[PDB]
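Data first, discussion second: the structure below is written as structure tokens.
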Amino acid sequence: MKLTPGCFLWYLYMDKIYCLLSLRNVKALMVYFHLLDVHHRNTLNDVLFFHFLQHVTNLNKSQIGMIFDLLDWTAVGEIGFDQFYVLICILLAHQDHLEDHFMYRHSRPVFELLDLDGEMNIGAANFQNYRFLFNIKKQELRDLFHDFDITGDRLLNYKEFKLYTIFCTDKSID
Amino acid sequence: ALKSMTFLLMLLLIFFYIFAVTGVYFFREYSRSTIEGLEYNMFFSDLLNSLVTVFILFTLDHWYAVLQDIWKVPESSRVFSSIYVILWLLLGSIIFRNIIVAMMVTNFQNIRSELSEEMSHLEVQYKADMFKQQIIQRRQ
């Protein structure tokens, strides 16, 4: 198989969701994970992930720790290879201008990435974590949160978040 | 609620300021009289003492006894002084007590209104939730 059928389907979805499907990007991510995974136990410790992030993205230690805490939903002290590949795809050379629009498109659900709680509501802490991950002004983030909170309960619904993302994509396309 | 204490305490302290500093030199002939038998003379003597005695008048404790002990001053037909202190104590006490209890009951009102609108929004979201669940079940 071409590195399992699930990864092939994920690559097909990425190619259908991005203009450029690159060349052996998933293979490069797998090789980087295998280099990071010293024991080859399909997992990596926090130190290895922090070292890889500092060597590649040159991110801060606190930001790397927050990203590892958000990505590791199982809370077992380790990050899986699939989680590392998902994080690398979420970054996707975030310094580029088109990377901001790609992150605005996000993924197929495009709701659970921001919502760390998982209760179909994104609080202020989740917005602060997203602003730490993706560069955005605090005033701009506050204005966007005020625009999104139509009811005023400081909660973001899945339909409301989808509508906001669709409006942002329509504004950026035009 | 004390965050909502923004301007009411400012008005309270400034009315305290103006009325106390006005009432310093109104019963001036009380401490500065040569009467041997007197025991509330120190109340109206100093500016800090004036603050203390108008705080006492605001708390409204033994105002009858206080006025009876200022009744030892030669009664000049009570034309301005007694009516001034009485109007000050009654107006300040009732107006400020009423305004603070009114502000705090409004604080409770808006706390409960925000709580009620949050539960109403939660119920509306739950209604849309099982409506979309029926839509999903039919779509399969």
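Heads up, header says this was done by electron microscopy, 3.9 Å.
Backbone N, Cα and C atoms are what each Cβ position is placed from, and that goes for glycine too.
Quick look at what Swiss-Prot annotates:
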BINDING   A:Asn60, A:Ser62, A:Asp69  Ca(2+) 1 binding site
BINDING   A:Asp149, A:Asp153, A:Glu160  Ca(2+) 2 binding site
DOMAIN    A:59-94  domain 'EF-hand 1'
DOMAIN    A:100-135  domain 'EF-hand 2'
MUTAGEN   A:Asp72 to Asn  Reduced interaction with CATSPERZ due to defects in Ca(2+)-binding; when associated with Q-160
MUTAGEN   A:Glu160 to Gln  Reduced interaction with CATSPERZ due to defects in Ca(2+)-binding; when associated with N-72
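Shown here: features listed in Swiss-Prot, placed on the structure.
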| residue | record | CB count, 10 Å |
| --- | --- | --- |
| A:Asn60 | Ca(2+) 1 binding site | 14 |
| A:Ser62 | Ca(2+) 1 binding site | 9 |
| A:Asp69 | Ca(2+) 1 binding site | 14 |
| A:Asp72 | mutagenesis position | 18 |
| A:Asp149 | Ca(2+) 2 binding site | 14 |
| A:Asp153 | Ca(2+) 2 binding site | 15 |
| A:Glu160 | mutagenesis position | 17 |
Taking the centroid of the Cβ atoms of A:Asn60, A:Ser62, A:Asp69 (Ca(2+) 1 site), which other same-chain residues have Cβ within 8 Å of it?
A:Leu59, A:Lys61, A:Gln63, A:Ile64, A:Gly65, A:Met66, A:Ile67, A:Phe68, A:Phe132
With DSSP, how much of the domain 'EF-hand 1' (A:59-94) is helix, how much strand and how much coil, in residues?
22 helix, 3 strand, 11 coil
How big is the gap, in Å, between the Cα of A:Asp72 (mutagenesis position) and that of A:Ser62 (Ca(2+) 1 binding site), rounded to a whole number?
15
Which residues of the same chain, at least 6 past either end of the domain 'EF-hand 2' (A:100-135), have a Cβ under 8 Å from a Cβ in it?
13, 17-18, 63, 66-67, 70, 90, 92, 94, 141, 145, 154-158, 161-162, 165, 168-169, 172
Using Cβ atoms and a cut-off of under 8 Å, determine which of the recorded positions A:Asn60, A:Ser62, A:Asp69, A:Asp72, A:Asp153, A:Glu160 neighbour chain B, and list them by sequence position, or give 'none'.
A:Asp153
Given the recorded positions A:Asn60, A:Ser62, A:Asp69, A:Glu160, state which is nearest to A:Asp149 (Ca(2+) 2 binding site) when distance is taken between Cα atoms.
A:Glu160
Identify all same-chain residues not among A:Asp149, A:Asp153, A:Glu160 whose C-beta atom falls within 8 angstroms of the centroid of the Ca(2+) 2 site's C-beta atoms; report them in sequence order.
A:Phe148, A:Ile150, A:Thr151, A:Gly152, A:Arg154, A:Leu155, A:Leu156, A:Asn157
